Amino acid sequence: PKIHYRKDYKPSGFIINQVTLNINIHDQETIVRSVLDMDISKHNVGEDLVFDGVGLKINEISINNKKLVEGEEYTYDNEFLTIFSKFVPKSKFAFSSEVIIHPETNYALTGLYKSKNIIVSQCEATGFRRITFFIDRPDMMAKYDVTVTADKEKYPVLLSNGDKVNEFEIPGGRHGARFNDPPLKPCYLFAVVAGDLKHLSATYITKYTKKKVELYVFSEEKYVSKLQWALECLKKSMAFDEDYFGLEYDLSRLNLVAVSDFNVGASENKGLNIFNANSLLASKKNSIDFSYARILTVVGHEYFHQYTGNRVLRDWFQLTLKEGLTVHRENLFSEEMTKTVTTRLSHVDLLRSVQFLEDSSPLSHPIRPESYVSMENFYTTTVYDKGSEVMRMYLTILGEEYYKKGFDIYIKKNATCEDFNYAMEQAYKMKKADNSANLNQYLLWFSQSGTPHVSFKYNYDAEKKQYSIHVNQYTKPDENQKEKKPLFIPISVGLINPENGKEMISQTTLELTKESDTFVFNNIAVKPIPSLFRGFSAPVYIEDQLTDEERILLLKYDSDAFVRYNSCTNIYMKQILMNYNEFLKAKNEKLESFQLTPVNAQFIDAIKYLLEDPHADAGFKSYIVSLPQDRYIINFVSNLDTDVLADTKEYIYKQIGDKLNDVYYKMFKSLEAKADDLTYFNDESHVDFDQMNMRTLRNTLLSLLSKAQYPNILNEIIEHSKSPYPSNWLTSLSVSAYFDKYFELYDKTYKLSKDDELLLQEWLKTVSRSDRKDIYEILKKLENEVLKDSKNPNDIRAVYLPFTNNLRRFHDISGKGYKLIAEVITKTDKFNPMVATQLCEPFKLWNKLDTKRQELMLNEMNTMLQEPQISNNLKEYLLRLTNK
Ligand SMILES: [Mg+2]
Ligand SMILES: [Mg+2]
Ligand SMILES: [Zn+2]
């Protein structure tokens, strides 16, 4: 296992100036001819010429049109092509090769592969080496001249980077297309698409230069009518980057292409973005509401890669520089487009659940790691989502005006993470009106792993009208740093007058730079309730040390969506932790009788208050009636007994339900007209995020009412199944799990879903997530009847991943759930190591569970590690997760 270190970076001893590709696609094989116009760099020390090349079948290789001989002049071990230095020229030379690859049987979905009837490429991060020989690293900038040939019937549409400069016929029913892309680019931004694609098109005219831009969205013929929303999102993305960042698209054409088989959401390439079908295609009739926010964000994300990618990555350790930034730009875009507070809330909810788990797991790493073995395991929620929060904090610190200045300085001057911090430091100096002000401490956000803990204590003096906020920050030591240093933590705060719910001070961002600090406020007429970390201004554990009474007041009257949301969350956690220990204590002591502390009555009253408030947001309401995610809860519990937590959740839901179920039912009925309005059902460009939030609320309330066995709720469930919206009649399936009509809706909703590839995958998720006692028997049914031996990641993930969130069933004390997923992981690892690693996600919290379940998970992981044919990808991941 070769380990790459960040501190060991050195520029290549070679230069690649021009790439001339000839990709000839045939029925059983794809022939790739490549001519590399190379040179010797100043960093050269007469070393061997080593190319990356994985799984390549060599027909012949040459230097200056002279064939090289195997063994005497070069060696190849299916991974590296080593050409001995004595046969390597000392000036400008040309390296040529012809290799054979097989996209048809490339089930790893990396490099060049075939998805259904579409040939597509995936080169990030180390995929280009699976297509042809190359110095496969992002700092190798080169020009590209690509020619693609194939059978005209099977692959009438040919796409690649740059301008299509020639189209020609080939004897035998074949055709060819030449693409020249003059601007320098790294090889992971190379792409090629071949297939029988249909499209929707539009013309975008830029804001300043008024350049006309051809926009194309591609898919297979069957689902071409699901491309409308993606096209609209693309238009929205371009306009936003123009309006907010003042950036225009540089090329004359942009292509979006959807494929059925894809490891992640999408990928960016210059002028040619390639999407997972579930993140590009949608229709009101064949998609749940989630697809619309999903497509918006993903289409936006890959577009925001364009302008930065056009002018500025030194090495893969700087991954968070382009990903953290893009996701940040993606999130700013989504918030502006959706105009809903739940958008920002959704991002925070994901970070504090998924990423916080990772950052306290053995897999914990900084957003810029010091080392890696597999680059495929580098693309984590830490690099992406914590990285985004780090990039977002720049905006919070600098403000909108100065941030755009710092951003413009970054784009114009350029790279590494330090380069971006430098540009922001320049804006920081301007804002602070001082050249001695710096952001050197801020770099610790890039190098320090783990989640910081921020705790508070307060003091108010009525006589002097003086309010003090004592802040403390702390990060637990891990395997990355023995000693943790204080970070630059921006704390957006407000002060709420508890008597009238008014703001007491203007916008304020506390700059915590030390381990602890005391912030004092004068002329505070009355004792305030602090509104801390507004908008979640820092990726930290917040310990407000407020009473439930104070939290309730914030929940009702604070202006900031997150602090309201977080206050409700904190009230829940306090209740959860209390009831958990009470349930646990009874279990450990085998008590015949015991007591549970009821849910705060005033808290329940506050929920009723907000719910019955017509001017309150529907999406926000859905959050406050829902307990915190299980993966968020586990961060606050040692040796988590999943059964006890399940009992705890059940009791708390029942407590609140016993009070508010009538309110829940009344709202479910009254919300129907606006939530399920069909006015624009066949207007595929009309998306109402507020309306979809109303359906989110209705479906959430229906779920609560179903679990509570509300009187005659089955009637509502049945009628809900007749709704035109997939979000509704799929919800009816899952909530009917507690009734004898589950399998009736099972067949009904299957018939509705089976003829759409993406919709069926949503049906699989719904079944997988169904709260059924016979869930293991049901999963077997999906395997034999629906899933079978499919190698489609969307199919495999849909069947198994939602099931892993079943607290009671997946964590069955027998370990049957752990054994099931482990078998799926090992099975998947044979053809797709990346997806196999994705399926390991349930095991990420293994050392946080009770001792018995720790043992069970560890055994299955050790079993997987003992598999003789385990991939390096999977091996490295499990080794790090099990601290071996
Ligand atoms: Mg091969
Ligand atoms: Mg990507
Ligand atoms: Zn990205």
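Here chain A follows Swiss-Prot for its numbers: 196-507, 509-610, 615-1084, in order, are the residues you see.
If you're wondering, the header gives X-ray crystallography, 2.0 Å.
Heads up, the Cβ atoms here are built off N, Cα and C, so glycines get one too.
In the three-state DSSP classification, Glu319 (peptide binding site) falls within coil. The Cβ of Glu319 (peptide binding site) has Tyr383, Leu384, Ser462, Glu463 as same-chain neighbours under 8 Å, each 6 or more residues away in sequence. Here Swiss-Prot flags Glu319, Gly460, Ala461, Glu463 as peptide binding site.
Where Swiss-Prot documents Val459 to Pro as a mutagenesis experiment, the accompanying text is: Severely affects substrate specificity. No effect on Zn(2+) binding. Sequence-distant neighbours of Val459 (mutagenesis position) (same chain, 6+ apart, CB under 8 A from its CB) are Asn471, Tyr575.
As annotated by Swiss-Prot, Zn(2+) binding site applies to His496, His500, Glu519. The Cβ of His500 (Zn(2+) binding site) has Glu463, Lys518, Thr522 as same-chain neighbours under 8 Å, each 6 or more residues away in sequence.
The 10 Å shell around the Cβ of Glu497 (active site, proton acceptor) contains 27 further Cβ atoms across the protein chains shown. What Swiss-Prot records for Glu497 is active site, proton acceptor, and it gives similarity to another entry as the kind of evidence.
Long-range Cβ neighbours of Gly460 (peptide binding site) (same chain, at least 6 residues apart, Cβ-Cβ under 8 Å): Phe470, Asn471, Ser474, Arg489, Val493, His496. Following the DSSP three-state reduction, the secondary structure of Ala461 (peptide binding site) is strand. Close to ligand 3, meaning a Cβ under 6 Å from one of its atoms, are these of the recorded positions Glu319, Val459, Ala461, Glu497, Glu519: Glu519. Separating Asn610 and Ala615 are 4 residues for which the deposited structure gives no model; the Cα atoms of the pair are 7 angstrom apart. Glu519 (Zn(2+) binding site) carries a helical DSSP state (H, G or I). Excluding the listed site residues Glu319, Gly460, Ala461, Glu463, the same chain places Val459, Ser462, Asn468, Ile469, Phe470, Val493, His496, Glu497, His500 with Cβ atoms within 8 Å of the centre of the peptide site Cβ atoms. Same-chain neighbours of the Zn(2+) site beyond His496, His500, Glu519, judged by a C-beta within 8 angstroms of the site's C-beta center, are, in sequence order, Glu463, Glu497, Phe499, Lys518, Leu521, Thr522, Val523, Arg525, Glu526. Taking the Cβ of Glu519 (Zn(2+) binding site) as reference, residues of its chain lying under 8 Å away and at least six apart in sequence are, in sequence order, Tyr575, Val579, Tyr580, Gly583. Taking the Cβ of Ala461 (peptide binding site) as reference, residues of its chain lying under 8 Å away and at least six apart in sequence are, in sequence order, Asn468, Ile469, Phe470, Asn471, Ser474, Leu475, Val493, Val494, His496, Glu497.
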